[PDB]
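Step one of this worksheet: look at the structure below.
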Amino acid sequence: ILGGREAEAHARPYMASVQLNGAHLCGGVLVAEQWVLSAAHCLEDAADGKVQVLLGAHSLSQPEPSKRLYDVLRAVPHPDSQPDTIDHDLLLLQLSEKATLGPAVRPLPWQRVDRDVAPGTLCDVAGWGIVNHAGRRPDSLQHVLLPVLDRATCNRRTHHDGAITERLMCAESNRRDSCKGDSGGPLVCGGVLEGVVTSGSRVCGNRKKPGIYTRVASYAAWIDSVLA
Ligand SMILES: O=C(Nc1cccc(Br)n1)[C@@H]1SCCN1C(=O)Cn1ncc2ccccc21
C-alpha cells in the first residue's frame, strides 16, 4: 500500500495472506468459513512449494493468538481467466478445514447486487503489499482510503484506454494507491466487499494510471456456484 497508514490490529478479520513457502504473495478475503477469495495470477510464477492461507494476522512474522495457517485443499480459478488479461481475475481457495472464527477471524459479506459503486465513494483497500517504490515489504497490515473513480475517466487513452470493462472498477492513484503484493486483496465500501485488487502487473502511485479492482457483484453467480 503506497501512501497509507498501518491498519488497526485485527480490525479487519476478513483479511487473509496468500503465501508460498512462508513468503506473502497476495492478499485475500475470507468470504465463507472455508473459502478465501483472491486474484487468478497469484500462484503463477510459483515454483515447487507450500501454498498456504494465513488468517488472524496483523504481523506476518510476530506470533499472535488469532494467527492460524491453513492448507489450500482446492484452488478454483475463474474459467474465463487467462495469464495475458486482467479480466475475470478471481480465484477461490478452499481451506483444508473450516476457519476457527473469532473476533480476529470473521468472513466479510460480499456485494451480490450488480450495481456500480458511485464514483467518489471512499473505499478501504488493505494489504501487506510493498509500501514504497523501493519495494519495502511491510510486516504489519497497511491500508488506504481511496475514492472510486468513474469508468469514463478511467478508460481515457491517457489512462487505461478502454481496458476497464463493466465487470471492473477504479480508484484514484495519486501517490496513495494499492501496489505489488496488494493484489487479491479486498476493496471494501460501506463494510461490504465491492472489489478485489487485480494481480496484473501495473504501475503504482501515478494518477494517470488508476488502480484496477475486479467487481465481486459482477461474478456473484460464479462465487455462489463454487461455494455451494
Ligand atoms: O508479485 C506478487 N507479489 C509480491 C511480489 C513482491 C512483493 C510482494 Br509484498 N508481493 C503477486 S503474485 C504474482 C502477481 N502479484 C502481484 O502483486 C501483481 N501486481 N499487482 C499490482 C502490481 C504492481 C506492480 C507489479 C505487479 C503487480
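Numbers in chain A track Swiss-Prot; the residues on display, in order, are 26-253.
Note: Cβ is positioned from N, Cα and C throughout, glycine not excepted.
So that you can see what the record holds, here are the features copied from Swiss-Prot:
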| type | residues | note |
| --- | --- | --- |
| DOMAIN | 26-253 | domain 'Peptidase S1' |
| ACT_SITE | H66 | active site, charge relay system |
| ACT_SITE | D114 | active site, charge relay system |
| MUTAGEN | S208 to A | Abolished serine endopeptidase activity |
| ACT_SITE | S208 | active site, charge relay system |
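Close to ligand 1, meaning a Cβ under 6 Å from one of its atoms, are these of the recorded positions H66, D114, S208: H66, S208. DSSP assigns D114 (active site, charge relay system) to coil, not to a helix or a strand. Around the Cβ of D114 (active site, charge relay system), the number of neighbouring Cβ atoms within 10 Å comes to 28. Distance from the CA of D114 (active site, charge relay system) to the CA of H66 (active site, charge relay system) is 7 Å. For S208 (mutagenesis position), the same-chain residues lying six or more positions away in sequence with a CB closer than 8 A to its CB are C51, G52, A64, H66, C67, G154, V222, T223, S224, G225.
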